[PDB]
Every structure is written in C-alpha cells, then in structure tokens.
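Asks: Quick one: the structure is below, and I'll ask about it shortly.
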Amino acid sequence: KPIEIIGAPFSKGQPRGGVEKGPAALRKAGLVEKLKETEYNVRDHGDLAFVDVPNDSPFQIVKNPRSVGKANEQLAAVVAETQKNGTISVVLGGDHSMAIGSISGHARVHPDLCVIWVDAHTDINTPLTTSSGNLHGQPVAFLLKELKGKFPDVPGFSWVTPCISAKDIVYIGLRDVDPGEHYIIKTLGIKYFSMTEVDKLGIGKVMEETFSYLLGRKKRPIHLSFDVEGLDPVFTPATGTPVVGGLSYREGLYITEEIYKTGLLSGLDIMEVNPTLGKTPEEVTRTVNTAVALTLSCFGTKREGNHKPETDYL
Amino acid sequence: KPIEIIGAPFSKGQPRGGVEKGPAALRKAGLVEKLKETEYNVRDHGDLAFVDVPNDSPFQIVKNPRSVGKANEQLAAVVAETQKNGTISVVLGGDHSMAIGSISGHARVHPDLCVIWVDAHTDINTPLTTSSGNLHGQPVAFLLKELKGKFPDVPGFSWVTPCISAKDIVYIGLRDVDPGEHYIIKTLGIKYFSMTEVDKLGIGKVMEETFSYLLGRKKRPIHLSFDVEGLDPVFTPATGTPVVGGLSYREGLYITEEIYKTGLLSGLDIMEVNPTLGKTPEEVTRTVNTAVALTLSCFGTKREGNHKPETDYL
Amino acid sequence: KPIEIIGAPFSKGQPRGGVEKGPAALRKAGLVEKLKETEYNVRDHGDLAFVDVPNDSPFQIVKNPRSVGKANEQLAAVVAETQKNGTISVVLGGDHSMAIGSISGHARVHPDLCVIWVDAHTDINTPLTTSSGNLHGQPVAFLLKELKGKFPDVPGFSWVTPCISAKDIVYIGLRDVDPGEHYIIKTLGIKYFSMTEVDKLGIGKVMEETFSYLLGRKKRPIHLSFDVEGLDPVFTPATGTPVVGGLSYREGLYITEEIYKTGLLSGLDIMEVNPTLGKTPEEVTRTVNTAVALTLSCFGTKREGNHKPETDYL
Ligand SMILES: [Mn+2]
Ligand SMILES: [Mn+2]
Ligand SMILES: [Mn+2]
Ligand SMILES: [Mn+2]
Ligand SMILES: [Mn+2]
Ligand SMILES: [Mn+2]
C-alpha cells in the first residue's frame, strides 16, 4: 500500500502560535525516512501553502472563520485526491481544526469511514457553545450530521457537508470536556472512553470494545485523528492545551498498534505538536519523538519487533 | 444535599511541622469556590482552634497524647453536630490522627458507616506497637472494637469509643506496613488492597470488590479517609511520609469518582498535605491541586464532563 | 535457606564505562544489611577480580571476546560452587554479558532450571547478527542450544555449553528488538511478553501465564536475570541503554513478588546499573535504590507488610 504525507502548517485554529511549525519538526525528526523503512510506500506531498484571508472579521465569537474555512477547504481537496488514488493519507498538524478538512476529503472517497478520535478534549463545541472562538475546539461539530442546522452558518465553511453521524465516531482519552460539549455528547449518544473508562477497563478492553462497536457489522475504513494532547503532558509537553492524568506513552502506542493490526487504517492526523511551547529542548524533542513514534506504530512497527519476510537471518 | 468544610489545623499527630497549614493551602487553592460550582450546597464551618495542653508529657512512647486527644475530642463534636443536621462533612488535614475525631463524631450519627481508607499506610499501630509515639500512625487502633483493651488507656482519649469493627473498614493503596501493623491486619482479618492487589486486579476491579464487600448486604453511609500519601510521591510530593510505588493521579480520581457514583458519601478526610515540605513551589502547588481535585471528584466532577440539567446548550 | 551475593565488576560487555562500579553502589545502598533483615541467611562472597586478557583483538565484530569469555568462565565457576552447597546465588552486575557465566554455573548444578528474563532487550544477537560487537547484547545466544553451531566459535567462550532450550526461557518487558533478534525469537518460538503484551494482559495475567508455561508440568529451579533497563528510564535512569515505555516500578516489584511467592528462586542477576550515567545524584540513587528494592522483593519483602512469626506484637 501507498502512504502520502501532507503537511498542514496551520494555526489560526487557536490563539497560540507555533503549531504551524509542527509538520516541519516532525519531518526534521525524520518521520519520512523512518516511514520508508516500513512495509509501505512513502510519498511526501509536501506542505500546503495556505492563503490568508485579508480582513477576516470574527463571526460573533468564532475567530478567523474564513481563514480556517479556506485552509480546510483546500485540505479536504488534497486529501480526497490522494485518497482517490488509493493511498492512505497522513496529515501533520498545525492545530486540530484541520481535522474538518482532513476528515471531509477522506469522507468524500470513503463515506462509510468511522472515526477514532484520540484526544484529551472532545472538540465538539459549536459556534454557539464555545467560550473562545478557537475553531480547533469545534472540529467534530462541523463534521457531525446530528449537529447540522444547530448553529448559524459560518463564514468560509459553506463548503462543508456533515459526513458522519454520532454512530461512527469513538473518543479515547477524554478528560477536559466543557459543559456544553458534555451535553452534546450525551444527548447524541456518542460512544467514548473517558480516562475514567480507560482506568476502569484498561487500554486493552477499550480497543476491543471500540472495534466491535465500530467494525462489528461492516468492516469499514478507519480515520485516526490523533491529538498529541491525549497523552499525559509528561510525554507530550510541547502542546497548546496540556491536561494532566491522560494516556501513557505505552497506552498511546497500544492504540496505534491495535489499529495497525486491523489493517483498515485509511487516514491519519498527528495534530497539536507545537515546537515552540517546549519549556526546554528536551520537552519538544520529547514531544516530537513520541509523535513520530505513534505514527510509525500505525504502519507496522511493533514493540515486540519486526523482521523482513522471506529473509533467513540465520 | 449540604456540604460542610471543617478545617482541622492540627499537627501534633507527628513530629514534622507544617501540616497545620494544610487546610489553609487547600482553601487558597480555592476548594470552596470550586465546590460551590458543583450540585452541592457548600458551607464553610471554618478552622477549629485547638487548645494546647500545657505540659503534655509522653505516655510511654505515645507523644502529645493529651493535645491529640483534646484536638480529636473537639472535632468529633463538630462533626457529629453537622452530620446531625444532615450535611456531609469534609475535614481538611493537618495530620491523619484527626481521623479518630472525624470518624468518631460521624459514627455517633451514623453507627453503621463503613470506612474506606485510601492511604500509603495502615496507621493501625497501638501505643504498644509504634516505634515512634506519633499518633498519626495509630488512628485506626483507637477506632477499632477488636483492639479495645489491647492497649493501655491513653491520656486524653478517654472519650473515644471503638465505633467500627474490622468488618467495616477497607484499605486501598497499602505499601508501608510495620511488622506489628501487618500482624494486626492479618489477625483481625481486615479487608485491604495493597499496591500489589491494585497491580494484580486493576483499580477497577478493586472498587467493584470493596463495594460488594462493604455494601453487598446493607447500603450504609461511607466514610472516606483519604491520606494524600496514598498517591505516588510524584503526584503528591509535599507530604511527611512519601512512599514510592503508589496510586497514580488517575487511579486516585477513579476511586473518588466511583465513590461519588454510589451516592453514599457521608464524610471525607483530605489529610497529610504539608505545604512546607515542598522541595519547590511546584511540588506544593502540585500536591495542593491534586488534593483539591480528588475532593471535587467525590462531589460530582466527572472526568468525562459535566453539564447542568434542564439546560439546552443548543 | 542460604543467600550468596557475588559481585561481578565487569564492563567489557559494552563500550560504556562505569557498570563495573555497579556492585559497589548496590552494596553502598546497603543491599547486604537489608537482605540480612529478611528470613534468609546472607553470605557476601565479595567481588570477583577479573584478569584482563592482554591484546584482546576483535573476533570480527565481537569485541573483547577473550576478556568476556574469561570473566564469564570464572563466574560460572563461582556460581556452580555456591549453588552446589545449596545456596541461592545473587550476581550483581556490571553489564549483562555476565549472564552467560551466571546462568552457566547455575545450569551445571540445576540443568532443569527455567529462565525468566526481565529486560527491555532480548540480548539474543549472535556474533553474526550484532551491529556492534558488544557481547552484552548476545548473552542468550551463547546459552541457547537451538543456536549452537549457528555461529563461529568465539575466542574465549570455548568453555560454554548451551544449557537451556528456547522452551525454558521467558522474556518480560521487551521493546527494543533488533530485526535479526526478532527473527531468532520468532523462528525458535521463544515465549515472551513484549510491552504490548503487558499492556494488553496486565502484569498480573503475564506472570500467571509465564508460570503455568514454565512450571505447569515440572516445578523446577528458576533463574531470574533481571536487567534494570527493563523498567521505564524514569525509574532506573542511570543505565547504558534506556528505552522508554517500559515496566513501571510497581510492575517490576510485582514480578519479583510473584517470583518470591513460587519459592523456586534459585539464582538472580541485578544487571546494568551504571552509577556514572546518572544525569544527577538523584537519578543514580533513584536507580540504585529500585535495584536494591527489587532484590529484597525476590526474598520476602512484601508490599503489604511483613511480621516475624511466633511473635505476638500485642
Ligand atoms: Mn483536539
Ligand atoms: Mn485536545
Ligand atoms: Mn494516614
Ligand atoms: Mn500515610
Ligand atoms: Mn540485557
Ligand atoms: Mn537491556
């Protein structure tokens, strides 16, 4: 199979600057060279160049709506494209709002995809529930059908089409859910596993369940939107919104490992790595490396080891 | 329901000074303001002013027996009082010897209460088994019926009445048990879950069992005596007796979360936070915050999120 | 039963210097005094003095083959000796190549011993698969029968006799396995538990299985070759090859605790503690202490507590 890396240097999803430098760091850490060393064909599509919407006024609270809608519009296009040619797409973050784009384009080509969202937050606030207008905290609201018409059309997102229903998404690692957001996920009966659940069930049973819950009936394509903040800050320090008491490096890799084992990985998102927010070089290198690590996991790299087939090492 | 906070500025339970500054820090961290934000009525009763027994000579090894017996006698009184008015009491530590008082007063009003003791130590040494005379390491021995008459009447505790039996208490997080103490908990067949058990069973099954074990027959009031030392030192550094390889921040919150879910929380103890023992501001703030956090957990605050009923966030 | 401590100050197993200072640190931390405090007879055999083979030229890639073969030859001798007198041997590392010696001597006296290898690495590279000639990464290859003749005789190991088969060893905590090494452990069908397994099954079930797998039929002597690198670097920092996402202090102690509980402990290896590789005093003391701790665990020390029999602490 083919693997296509698409850098999305974007950050207007939220106020903190730096995230755009994200895909650069990941590459510098050698994500591509390493990926090539797996059983997959690696094609680096490069870094999208986003056009900045001049005079992008705040639609109510929502900030930079037009810039974020144009950034995402453009991505969904590139993603739909490579997805069409049969290659798995791997979007490197800036912030998480690029998920609207990533998930959209992919949805075009595979409308029956299910989404596994590993993150500390739900990011399901609507333009009417956010406290800040940071669109990085509203991604899943633009993609959800059940939430269509539940909020006023946003300047620039007119191209968006609610592609999945609350019965196709599964959250893992939740621990900082705004009140509104909690209502939304309870009302729509969305399947999640808050940290408390991971604690109660153990990362193992968690996957076991998320799978039989998303692939019990039909075996469909899987979209992994992994928000590097879903791991405890100790592991991924250089982030915009760290929240303590989260997934461990081990648990993180177990998810990507089980996901690889299903062979249904269709699209990936390695978002929120902010090279500038490291309190020391270590913290950033630390973050950038577990990010690069989680990815390689989705594509083979097993912790027990890997040997090349048809070769007798004896 | 009503919630009443009672600060117990005491520290003669053990040699290290500072713990009395405990309830102050917790408040400074805003325990009250936050508590108010939950579905409970918060009443701050203030900080008990303890009278210091002049010329309190060591009854054998037991140190400051009269001061500690007067401190606890006074608390049990305030606790019995508010417990009577139907409010849940939440005692902020100084040291853990204040538990004799806390558990006693509460027992008066609800003699059928069971006690869940989350701690690094058993604290079940009798005046005849301690190595030091620190009464903070003997609390459960004054409350236990099975241990009545097993030791010399202590100067000042004459008011105490063994209110519970070894069949009403459950330990969670044990890892530093003196030889004598181990004998005592084995002989009396007390139900506990040493770290090794948490490890073998997982915090999940642990609660599942401690509940069917304490609430299988009758559903009675629960007394949670939480010793901040029960978490690994990494999480609650500013303590008098850190012991490595203990509960994680996650596990800690899981217990308080499952306890809230039973709706039987009758009384709480947030003990051993010692603002002065922090090797850096961080460590204390770190400690003080996970303490404040565990509390809010017992009273609603779920990690998956919380939304106010009857309100349509859409 | 008797306990015999044998210090092996060796380090030519790998390029990084310092590991020889290993057994010294452990002793300084008071391993012996503490061990004495358990229900075992402690005899300190001292520190072997290794003769340095002059002009030890590299056999192909394998470095210091003669020095390492003489170091191990000598150890196997001392170990076979004390093992003969019926005492349990406890070898303190330098590097892990001393395992050839340790396991060999022991095998002489108890040819039916099974080996539990707690380590981050497999250390099963043969002189023909290593990238470096560091023999510390080849120990299990010299001891395995199935790998006999699979590589050219090495200068100094002529005395070695493949004592165990791939059906007697069990790995726990694997996470950094070279490609060759992975082939070897897959081809020979060796039973292991890579971190992913620990994650999936939980340290509890892991032991439960490793036991019924090694002691289901016959109850034989157990050799515990514990490589301090098997725990996450956070816990045992001062090592030559740290690899993140490994066993936790808790899990580590759980293994040594379950192993003690089988009563079949015949020989031990506390290897890779490198006092000089600590980035600060703390890190080394931290490392040296969890090492000393794991040992005491294998010999009684329970986390729930220990009391001396026939003594009424009341
Ligand atoms: Mn997110
Ligand atoms: Mn997030
Ligand atoms: Mn205590
Ligand atoms: Mn304690
Ligand atoms: Mn090793
Ligand atoms: Mn190793």
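Here chain B follows Swiss-Prot for its numbers: 6-319, in order, are the residues you see.
Backbone N, Cα and C define each Cβ position, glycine as well.
In case it's useful when we look at the structure, here is the feature table from Swiss-Prot:
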BINDING   B:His101, B:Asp124, B:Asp128, B:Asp232  Mn(2+) 1 binding site
BINDING   B:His126, B:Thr127, B:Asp128, B:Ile129, B:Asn130, B:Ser137, B:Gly138, B:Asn139, B:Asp183, B:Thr246, B:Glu277  substrate binding site
MUTAGEN   B:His101 to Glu  Reduced catalytic activity. No effect on manganese binding
MUTAGEN   B:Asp128 to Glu or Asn  Reduced manganese binding and strongly reduced catalytic activity
MUTAGEN   B:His141 to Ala, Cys or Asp  Strongly reduced catalytic activity. Minor effect on affinity for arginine
MUTAGEN   B:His141 to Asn  Reduced affinity for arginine and reduced catalytic activity
MUTAGEN   B:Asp232 to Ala  Loss of one manganese ion and strongly reduced catalytic activity
MUTAGEN   B:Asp232 to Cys  Reduced manganese binding and strongly reduced catalytic activity
MUTAGEN   B:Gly235 to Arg  Loss of manganese-binding and activity
MUTAGEN   B:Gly235 to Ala  56% of wild-type activity
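Neighbours and distances for these, please.
Replies: Listed in sequence order, the residues of the same chain lying 6 or more apart from B:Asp124 (Mn(2+) 1 binding site) and placing their CB within less than 8 Å of its CB are B:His101, B:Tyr176, B:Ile177, B:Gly178, B:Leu179, B:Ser230, B:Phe231, B:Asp232, B:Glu234, B:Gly235.
The Cβ of B:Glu277 (substrate binding site) lies under 8 Å from the Cβ of B:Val24, B:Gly27, B:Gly98, B:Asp100, B:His101, B:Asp232, B:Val233, B:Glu234, B:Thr244, B:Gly245, B:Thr246, each of these being in the same chain and 6 or more residues away along the sequence. Secondary structure at B:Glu277 (substrate binding site), as computed by DSSP, is coil.
B:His101 (mutagenesis position) carries neither a helix nor a strand DSSP state and counts as coil.
Within the same chain, the residues at least 6 positions away from B:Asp128 (mutagenesis position) whose Cβ sits under 8 Å from its Cβ are B:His101, B:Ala104, B:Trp122, B:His141, B:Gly142, B:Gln143, B:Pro144, B:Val145, B:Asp232, listed in sequence order.
Mapped onto three states, the DSSP output places B:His141 (mutagenesis position) in helix.
The Cβ of B:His141 (mutagenesis position) has 31 neighbouring Cβ atoms from other residues within 10 Å, across all protein chains displayed.
The local packing around B:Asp232 (mutagenesis position), expressed as other Cβ atoms within 10 Å of its Cβ over all shown chains, amounts to 27.
Secondary structure at B:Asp232 (mutagenesis position), taken from DSSP and collapsed to helix, strand or coil, is strand.
B:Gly235 (mutagenesis position) counts 30 other C-beta atoms within 10 Å of its own C-beta, drawing on all protein chains shown.
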Asks: Which residue, of the recorded positions B:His101, B:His126, has its CB surrounded by the fewest other CB atoms within 10 A?
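Replies: Sparsest of the recorded positions B:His101, B:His126 by Cβ contacts within 10 Å: B:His126.
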Asks: Which of the recorded positions B:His101, B:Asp128, B:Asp183, B:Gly235 have a Cβ less than 8 Å from any Cβ in chain C?
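Replies: So the ones by chain C are B:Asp183.
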Asks: How many Å separate the two farthest-apart Cα atoms among the substrate-binding residues B:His126, B:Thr127, B:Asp128, B:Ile129, B:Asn130, B:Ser137, B:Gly138, B:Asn139, B:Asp183, B:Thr246, B:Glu277?
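Replies: Spelled out: the longest distance between any two Cα atoms in B:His126, B:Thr127, B:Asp128, B:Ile129, B:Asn130, B:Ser137, B:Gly138, B:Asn139, B:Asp183, B:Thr246, B:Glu277 is 19 Å.
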Asks: Should B:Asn130 (substrate binding site) be counted as helix, strand, or coil on the basis of DSSP?
Replies: coil
Asks: Using Cβ atoms only, which residues of the same chain lie under 8 Å from B:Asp183 (substrate binding site) while being at least 6 residues apart in sequence?
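Replies: In sequence order, the residues whose Cβ lies under 8 Å from that of B:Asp183 (substrate binding site) (at least 6 apart) are B:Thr127, B:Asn130, B:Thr134, B:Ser136, B:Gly142.
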Asks: For ligand 3, list the recorded positions among B:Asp124, B:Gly138, B:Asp232 whose CB atom is within a distance below 6 Å of it, in sequence order.
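Replies: Checked recorded positions vs ligand 3; flagged B:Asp124, B:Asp232.
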Asks: Specify all same-chain residues, apart from the site residues B:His101, B:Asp124, B:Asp128, B:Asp232, whose Cβ lies within 8 angstroms of the center of the Cβ atoms of the Mn(2+) 1 site, ordered by sequence.
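Replies: Checked against the 8 Å cutoff, the neighbours are B:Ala104, B:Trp122, B:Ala125, B:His126, B:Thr127, B:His141, B:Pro144, B:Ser230, B:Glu234, B:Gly235, B:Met276, B:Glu277.
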Asks: Please check each of the recorded positions B:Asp124, B:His126, B:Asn130, B:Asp232, B:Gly235 and report the ones with a CB atom less than 6 Å from an atom of ligand 4, ordered along the sequence.
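Replies: Among B:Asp124, B:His126, B:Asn130, B:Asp232, B:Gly235, near ligand 4: B:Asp124, B:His126, B:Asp232.
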Asks: With Cβ-Cβ distance below 8 Å and at least 6 positions apart along the chain, what are the contacts of B:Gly138 (substrate binding site)? List them in sequence order.
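Replies: The answer is B:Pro63, B:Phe64, B:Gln65, B:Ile66, B:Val67, B:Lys68, B:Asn69, B:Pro70, B:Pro132.
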Asks: With every protein chain in view, how many other Cβ atoms are within 10 Å of the Cβ of B:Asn130 (substrate binding site)?
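Replies: Taking all protein chains shown, B:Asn130 (substrate binding site) has 29 Cβ neighbours within 10 Å.
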